[PDB]
Amino acid sequence: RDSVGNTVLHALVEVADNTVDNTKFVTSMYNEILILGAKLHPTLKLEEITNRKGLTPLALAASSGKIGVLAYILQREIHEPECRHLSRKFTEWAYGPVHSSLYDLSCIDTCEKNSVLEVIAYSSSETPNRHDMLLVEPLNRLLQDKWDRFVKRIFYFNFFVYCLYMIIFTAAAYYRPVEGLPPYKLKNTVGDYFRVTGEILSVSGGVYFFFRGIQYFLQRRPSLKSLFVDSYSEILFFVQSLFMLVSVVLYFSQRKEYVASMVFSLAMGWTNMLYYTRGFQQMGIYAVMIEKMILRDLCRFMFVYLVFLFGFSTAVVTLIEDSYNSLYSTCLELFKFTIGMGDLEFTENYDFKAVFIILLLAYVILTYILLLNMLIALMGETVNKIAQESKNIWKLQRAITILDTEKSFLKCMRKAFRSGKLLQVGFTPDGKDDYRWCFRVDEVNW
Amino acid sequence: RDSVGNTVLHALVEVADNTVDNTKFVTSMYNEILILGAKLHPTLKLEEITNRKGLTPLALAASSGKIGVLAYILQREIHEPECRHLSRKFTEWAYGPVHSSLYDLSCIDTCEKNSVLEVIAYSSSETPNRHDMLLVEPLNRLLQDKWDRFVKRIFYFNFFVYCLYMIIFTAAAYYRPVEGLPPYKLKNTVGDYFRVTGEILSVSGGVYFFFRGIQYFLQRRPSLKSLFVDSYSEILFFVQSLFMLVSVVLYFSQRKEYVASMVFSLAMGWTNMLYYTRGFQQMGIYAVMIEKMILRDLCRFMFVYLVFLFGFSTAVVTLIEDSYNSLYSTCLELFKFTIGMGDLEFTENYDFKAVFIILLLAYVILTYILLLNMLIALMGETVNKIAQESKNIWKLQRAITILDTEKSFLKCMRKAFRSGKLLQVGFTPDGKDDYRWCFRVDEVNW
Amino acid sequence: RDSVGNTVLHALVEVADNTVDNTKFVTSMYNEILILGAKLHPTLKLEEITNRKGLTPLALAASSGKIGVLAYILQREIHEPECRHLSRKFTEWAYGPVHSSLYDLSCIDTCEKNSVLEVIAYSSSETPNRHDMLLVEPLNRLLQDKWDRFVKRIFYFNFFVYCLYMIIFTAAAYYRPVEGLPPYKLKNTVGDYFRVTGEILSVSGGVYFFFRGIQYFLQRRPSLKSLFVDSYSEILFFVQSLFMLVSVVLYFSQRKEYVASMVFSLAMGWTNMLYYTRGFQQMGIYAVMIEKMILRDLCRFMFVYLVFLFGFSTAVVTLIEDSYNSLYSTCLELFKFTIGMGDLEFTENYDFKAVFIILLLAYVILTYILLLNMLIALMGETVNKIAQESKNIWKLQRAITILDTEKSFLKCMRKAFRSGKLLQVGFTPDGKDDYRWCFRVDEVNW
Amino acid sequence: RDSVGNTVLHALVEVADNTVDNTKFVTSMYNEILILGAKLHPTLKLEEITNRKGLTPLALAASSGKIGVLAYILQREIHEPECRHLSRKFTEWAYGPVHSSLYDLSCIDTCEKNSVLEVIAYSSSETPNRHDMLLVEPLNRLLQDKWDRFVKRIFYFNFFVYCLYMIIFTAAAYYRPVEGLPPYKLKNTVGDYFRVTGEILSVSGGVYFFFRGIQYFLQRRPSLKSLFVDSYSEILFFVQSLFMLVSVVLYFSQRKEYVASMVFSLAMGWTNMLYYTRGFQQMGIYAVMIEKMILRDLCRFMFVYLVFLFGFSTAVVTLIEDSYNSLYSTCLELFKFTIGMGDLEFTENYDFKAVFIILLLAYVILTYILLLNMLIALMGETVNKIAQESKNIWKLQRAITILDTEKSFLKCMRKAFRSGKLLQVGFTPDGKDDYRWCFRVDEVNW
Amino acid sequence: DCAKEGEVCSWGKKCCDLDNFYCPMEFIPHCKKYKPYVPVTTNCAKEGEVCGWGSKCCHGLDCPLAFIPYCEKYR
Amino acid sequence: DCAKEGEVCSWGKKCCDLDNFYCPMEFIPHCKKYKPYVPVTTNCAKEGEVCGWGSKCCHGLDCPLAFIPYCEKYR
Ligand SMILES: C=C(C)[C@]12C[C@@H](C)[C@@]34O[C@](Cc5ccccc5)(O[C@@H]1[C@@H]3C=C(COC(=O)Cc1ccc(O)c(OC)c1)C[C@]1(O)C(=O)C(C)=C[C@@H]41)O2
Ligand SMILES: C=C(C)[C@]12C[C@@H](C)[C@@]34O[C@](Cc5ccccc5)(O[C@@H]1[C@@H]3C=C(COC(=O)Cc1ccc(O)c(OC)c1)C[C@]1(O)C(=O)C(C)=C[C@@H]41)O2
Ligand code: NA
Ligand code: NA
Ligand code: NA
């Protein structure tokens, strides 16, 4: 019996929970069942089962993080006659500590529906072991070789182009004209032509980023609940694009406020450069730490601090009546007290001075010594919590970066395949030959 | 032999110390003894034995934290013909990994003397497993379902009402009249009517909290030694009520000092809003951390710091004689030095200046670098100590919140029972049927 | 063969290294040797061997930290007919979990040469288990009962007397006359009589502390190498006494500089009050942590910081030539920069300003961010290191406090013994009776 | 078969990976191979085979970190008749726990190509066991004796001389003449002669350090990739020499800017005195924590901080147009904000003030609270990382310090050999006697 | 050009005549004209009375800093 | 009584005539008299010249804050 046409292998992928004994259970069942199916009806491929979502059992295993299934289903190796057309791994050369294994490469690069990499790297950040799933030998070495071969030429080139764009934007912004009421009529001097060119390039960059963000949001379809947990970088780039467009709209509307928009874009224009530090072995950690601290910490501490700030602010402002002249100024003053920059003068001529002093001393003790250092202790725990995972984290930062680039590929090339339509495998119940884009990989393990 | 009429089960509850083999021994003795009692005199219930404190073996096991006993006595399960009327756990449907067990829930909701929940949640903060004892399946799931069913609507409603009350109080306080000598005669303008309404609502809230606090203190009877270790929240709310009442008393006494009281109440009126953050899965920890740090840490560090401050303060004040013009001002100045806000000017015209400098440098080195960072290390230790246990603490903080509300409930209905006078158990030595308010719970465990 | 007349038991104390199997070895050797000695020459006691240091095997085991030997030799329990006079432990009543043992307490309080307490508590801070050696039952119970019985009334009384002395000293110092050229002629007003009385009491206290310190130094005879590692408190009290005496000497010398001495004494007069917080279960930690940090940390960090301070100070002072007018002022300014209190103004009219700025920025980065937080990390390590173990240290803080007081006791009674010349032991190869100052202790252990 | 004429022992050293069973395998192979070689061709020594790098199997094992091979090959002990000339360890006196072993010492001090000391202590900080490999007994005792015997008399003396030099230099700096346009004509007063003498001594020191640094760089040949990982101290001393030489060159060129060079040298002249702090058991650690923290931390954090600084700096400078009058001043102001020294004044007359405030508050929150404390937590992790390894670390500091000094020896001394051409070993396949400079060492181990 | 009295300043414009008008810090800066410094009115405390707890002292004397201040004429 | 010129001040005594004498901060304060404010002498840099790296500018012009300053007429 089944629910939606699921095969027994499908139900077993669902049931498996990465326990060692359950792993052996499902592994042995898969071995026997696949052998029997190969012998009974060697007429068509059955692993590409359709479904309501079109999900294969290996695709489901990738989606749910059932690493135990992936460890075996992608590593079948057998030579028993009448069932030799379902093997995925082979061997050609062998030595004591080193073996030159031959791996099948289908369902990874070009499956046309949902490859293995296309699900592990695009998971919803609930899978407990997505950082380890890419450590399996075929995927790990494929990503390593794709990185070494051609990807770097595109990544470093992108980084250089972005840096040039930001330098040009900064230069154009610095030299804006001072007289009021835009738009301004250019003179025939060379400086005006350079400034106009800089502005045009800046707006072009802004428009480009806007459309890239639109495409990403339409294709990915975020949930609106995990919108900010993932896809942080696209959100920030898109926000920059919005600010730039608002700035140009105000510019052509004959208002002076466009500068107030522009500088905000300019600030992010530099800051988002930290994105490109992902993918470096060492310097990448200082990006992910900022992301975690700024999302999953301060959105909680915000309310706890704000209660204290607002309560004491209204207390002080209503106590003194006749520099604390308004609610805003007092909010700023107490904020300055919080971070140790403020000063306690105690000038004359306030009535109720003796109570004012007690309130301020209570506030300073409560906020500066007690609460703030509590926040610091929590952040210290957060950063120490991911000192050790840094290697595996970096691997994810590598992998996703590749998958966006090779998907885009920018030159109408088709060099993604590793090597060959190798016919040396050629196993099939028919008399014909076949290939699987096989990859020779040396494993040194003893 | 016995001390105060205690049964053998009672003495075994006393003796039990939560060791695994002692648990096995006591449980086996309970099984044999209860079966013997059912065989000998199946005429009346003996589990509800009275005592000088009126504690049943269940009640005593709950009070003393004998978790190993509660693991058993609340989950008795046996098939002994003619003696099946003392079982608590049953089964109706059963599958491989999942079983739909049927749990007896009598004496938990309406025992009329002292329920199990009324002891675990109201313990004196010496029981070591009070945060874990509520994790047993019957109680745990009962509380979960009671929360999900109806309690949330009351809790969020309470939170909203309190927030409105505080907003109204702040608005009324901000717009107080400026001219002196209260009470003030209202004008026929609308603003005066709104202000009077705000004041009336504020005083009503103050009176209400006063009476709620008095009722709690009369019902609970704290020891006066653990008065502040538990019941922190009622103490703070009551303090607010006292300040509000003092304020109104001064207001009608034709004194303008009432504002000095009112603002203090206003400050607390915001701050203890943090109480309602308890019960949230994540944001609740920032309340209990503050409670622990402010009680069990600074009441010890206070002595050391005060000794240093007072000693150096008197030294400086007696050294210079002829701004440090008095003991109070110098105490404030050295306090400012402690938290890095002060400044070292070294003006002219002090005699013995060369000694004054040495004293100040010794003080700064002793307090700012050495002592304060020691305090910070201890608070960091405290914060990391309860990063993990907070989850279980949150469960406790959930449970107590329910028990106050459900017991009160303020609508005189009786919808708190889970379901049914279920007769499917119906076990008794007589020919009659019976019910125990049983609850069907699916356990998924394999 | 032997070195200095040492017995075989003595050599076994020397050889024992607290290993479990060596403990069994020396234990069995002691059992057999003691039995043989009892059988061979039951004529005189042989345990009180003389030596060059006058150490018995018990005394040497206590001195060297051979806890394994103390674990047995103080609790010998055996029934060997005709040789029952070597047992130290006996029994009168016995139950399942609780036994009312009878412990020999001789040679612990009045041995007249060197008791176990008199070397365990007076060790040179190299003994590895001195914090645990007092946990052997006879010693632990002696100290606990002596504390509960009478010692507290003396300790709290001492604390109160000292507090009164310091209050009187502060009051006398505050109201010193302002006119110059001491000594000053008193007037017949009451205030002068009170001031003179206060001064006389203060000087008397100073003299008393001076003589107590001298007596301690003569009796203890410290090494001059571990002078400051132990005996910190006597050193500080003695320093106070010296400052007070110098102050009075200057006072009668017709010089007005005496105040410069007096205030220093006054400062320590308060600070040393922290000594009396030792012996409290909770608040005692804040004394030992300060002692350890101020001795075994800053005497190392001092030189490393001073190199930076002096180097940059001379660099800045020689760079600018024509507020940094002298070496002293510049040293102070850079010190202010170290602890975040200073300010970077960069005024005009210095030549070489562009290099001055680079030097200061290098200094601020090197000292404030980098070095100081290194020091803070080390102190955090120290504080967390002894957060736990110092519970055992509190026991030491108890024990030494008793041993100084009971030794003096200031009432010329001899009520320190626990109870009785109990004759119920009465074991001897002769026909006579005897007592060992035995005490009955209930041990509950199962 | 072989690659480059390597012996079987060479291949075994290469293959060994410090596993226990691989250690046993290689050990037994060495035992059998050595016995066979002694029996087959007792005509010449074959263990000391050269290679392209000139590395013997002992030398290669030392170079590659094959500690397991050093554990055996340095301590061969065997009684094989007719083949006893391959033993390195012997015995003369023996007792129960203590044995007076006799160790061969050849090829450690005078091998004339590449001693074990010359590669174990000169590793590239990639060897995994370099901190432990010198803990093998013969090397450890050699270094301990060399330290105690004669080496100290040099090292302390060296330290004193350096300190004296710096003092003179400081004086020579302080009293420079004030009038402009060097060089200055001396007067016949004594002060001028002292100043000229001081200057001459200072320049001589600078030249000496320059040539020592050049000699080191030519002899060592650093890779230019690990140039700064090792050889930090020579780099700093050489930099000092360069600054001094530039200073004197400008001095004779009739320019006033020489002082701008000189003070920089003066600063380092003090600062790097911490090099001599290495070699102390306790005070040495405070040097190493600097060396890592300034190299392997801030060269990473630099770019992350600079992005924020530059972005916000340009944003603020372009927002306000008409003290923030230039990019440099604004960069300084925001830097002052980073370390809590600055002030938020909010003066009048800036247009767009409402946006200026928001930018500054965002910057303060982003840098001061969030980023900086992240840096501090990472440094805390680094500091605690090497609190424990200090005992090993200082040993390395000892060893290298000896090897540079004794090799240099500075006085034509030849005291490095322990004692004697001891003939008591005298084992050889010939009928002759022989010596191995053996060392008698008492080992106490049971 | 600058903004006039009652107009929003500091978002794109400053107000003129700093000796006449100022731009307050309230997050919506409507600039306003100055007011004269009126002298102290009645109900100020006199010499020897407790100051700072319910009322300030008159302009002729100062209120010192202490837990329970008493005003004294400056000398 | 106060101390006279050349005597050690601030250890038990201050010096008189603060308008004439001051007690310096050198850890042994020998009290000293003030000096006249002499004007700027020669060798000061002029407008357009680099200032702050080897010489200051004359009293009639100012030296801005930047990595390579150039002096300008004070306005
Ligand atoms: C997520 C949003 C919408 C965000 C947008 C603005 C307002 C932002 O502040 C925050 C919230 C904030 C508020 C106050 C202080 C700091 C941060 O975080 C980002 C946003 C956060 C930052 C700081 O975050 C970064 O370090 C950028 C970054 C780090 C790591 C990345 O992988 C990354 O991906 C591209 C980007 C940059 C700002 O855009 C900026 O330059 C200013 C002035 C404010 C920052 O809001
Ligand atoms: C490595 C190089 C070339 C170095 C040379 C100069 C510029 C240096 O700053 C650094 C970088 C720097 C920049 C800003 C602030 C701090 C450090 O580190 C050293 C260099 C680093 C230091 C500080 O490092 C030390 O503590 C010295 C030291 C520690 C341990 C050692 O074993 C040691 O070996 C001799 C030397 C001293 C300076 O030379 C100095 O006195 C000033 C003003 C700057 C320091 O550059
Ligand atoms: Na600070
Ligand atoms: Na920390
Ligand atoms: Na400040």
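Shown for chain B, in order and in Swiss-Prot numbering: 280-601, 626-749.
If you're wondering, the header gives electron microscopy, 3.8 Å.
Heads up, the Cβ atoms here are built off N, Cα and C, so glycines get one too.
Here Swiss-Prot flags B:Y511, B:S512, B:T550, B:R557 as resiniferatoxin binding site, drawing on experimental evidence. Secondary structure at B:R557 (resiniferatoxin binding site), as computed by DSSP, is coil.
Taking all protein chains in view, 15 other C-beta atoms sit within 10 angstroms of the C-beta of B:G643 (Na(+) 1 binding site). The Na(+) 1 binding site annotation in Swiss-Prot covers B:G643.
If you look up Swiss-Prot, you'll see B:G643 marked as Na(+) 2 binding site. DSSP classifies B:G643 (Na(+) 1 binding site) as coil under the three-state reduction.
Annotated Ca(2+) binding site per Swiss-Prot: B:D646, in sequence order.
Sequence-distant neighbours of B:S502 (mutagenesis position) (same chain, 6+ residues apart, CB-CB distance under 8 A): B:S403. Mapped onto three states, the DSSP output places B:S502 (mutagenesis position) in coil. The annotation that Swiss-Prot gives for the mutagenesis experiment B:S502 to A reads: Largely reduces PMA enhancement of capsaicin-evoked currents, but no effect on direct activation by PMA. Loss of activation by capsaicin and loss of vanilloid binding; when associated with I-704.
Counting only same-chain residues six or more apart in sequence, the Cβ atoms lying under 8 angstroms from the Cβ of B:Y511 (mutagenesis position) belong to B:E570, B:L574. B:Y511 (mutagenesis position) falls within a helix when secondary structure is assigned with DSSP. Swiss-Prot lists B:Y511 to A among its mutagenesis entries, and the accompanying note reads: Loss of sensitivity to capsaicin.
Neighbour count (other Cβ atoms within 10 Å of the Cβ, all protein chains): 15 for B:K639 (mutagenesis position). Here Swiss-Prot describes B:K639 to E as a published mutagenesis experiment; the accompanying note says: Restored channel activity; when associated with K-636.
All protein chains considered, the CB of B:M644 (mutagenesis position) has 17 other CB atoms within 10 Å. According to Swiss-Prot, the mutagenesis experiment B:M644 to Y carries the following note: Slightly modifies channel permeability.
DSSP assigns B:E648 (mutagenesis position) to coil in the three-state reduction, placing it in neither a helix nor a strand. According to Swiss-Prot, the mutagenesis experiment B:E648 to Q carries the following note: Minor modification of pore attributes.
Quoted from Swiss-Prot, the note on the mutagenesis of B:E651 to Q is: Minor modification of pore attributes.
Closest to B:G643 (Na(+) 1 binding site) in space, going by CA atoms and restricting to the binding-site residues B:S512, B:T550, B:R557, is B:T550. Same-chain residues with CB within 8 A of the center of the B:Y511, B:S512, B:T550, B:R557 CB atoms, the resiniferatoxin site residues themselves not counted, are B:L515, B:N551, B:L553, B:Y554, B:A566, B:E570. For B:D646 (Ca(2+) binding site), the nearest of the binding-site residues B:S512, B:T550, B:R557 in terms of C-alpha separation is B:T550.
Here B:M644 (mutagenesis position) is compared against the recorded positions B:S512, B:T550, B:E651, and the shortest C-alpha distance is to B:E651.
Straight-line distance linking the Cα atoms of B:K639 (mutagenesis position) and B:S512 (resiniferatoxin binding site), rounded to a whole number, equals 32 Å. In this set, none of the recorded positions among B:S502, B:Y511, B:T550, B:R557, B:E648 has a C-beta falling under 8 Å from a C-beta of chain D. Unbuilt region (24 residues) between B:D601 and B:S626. Cα separation across the gap: 12 Å. Other Cβ atoms within 10 Å of the Cβ of B:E648 (mutagenesis position) number 5 in total over all chains. Separating the Cα atoms of B:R557 (resiniferatoxin binding site) and B:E648 (mutagenesis position) is a whole-number distance of 47 Å. Cβ neighbour count for B:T550 (resiniferatoxin binding site) (all protein chains, 10 Å cutoff from its Cβ): 18. Distance from the CA of B:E648 (mutagenesis position) to the CA of B:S512 (resiniferatoxin binding site) is 45 Å. Within 10 Å of the C-beta atom of B:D646 (Ca(2+) binding site) sit 13 other C-beta atoms, taking all shown protein chains into account. Each of the recorded positions B:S512, B:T550, B:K639, B:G643, B:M644, B:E651 was checked for a CB under 8 angstroms from a CB of chain A; the ones meeting this are B:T550, B:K639, B:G643, B:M644. Using a 10 Å Cβ-Cβ cutoff, B:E651 (mutagenesis position) registers 12 neighbours. The full span of the recorded resiniferatoxin binding residues, B:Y511, B:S512, B:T550, B:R557, taken as their largest Cα to Cα distance, is 14 Å. Shown are the binding-site residues B:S512, B:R557; of these, the residue with the fewest other Cβ atoms within 10 Å is B:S512.
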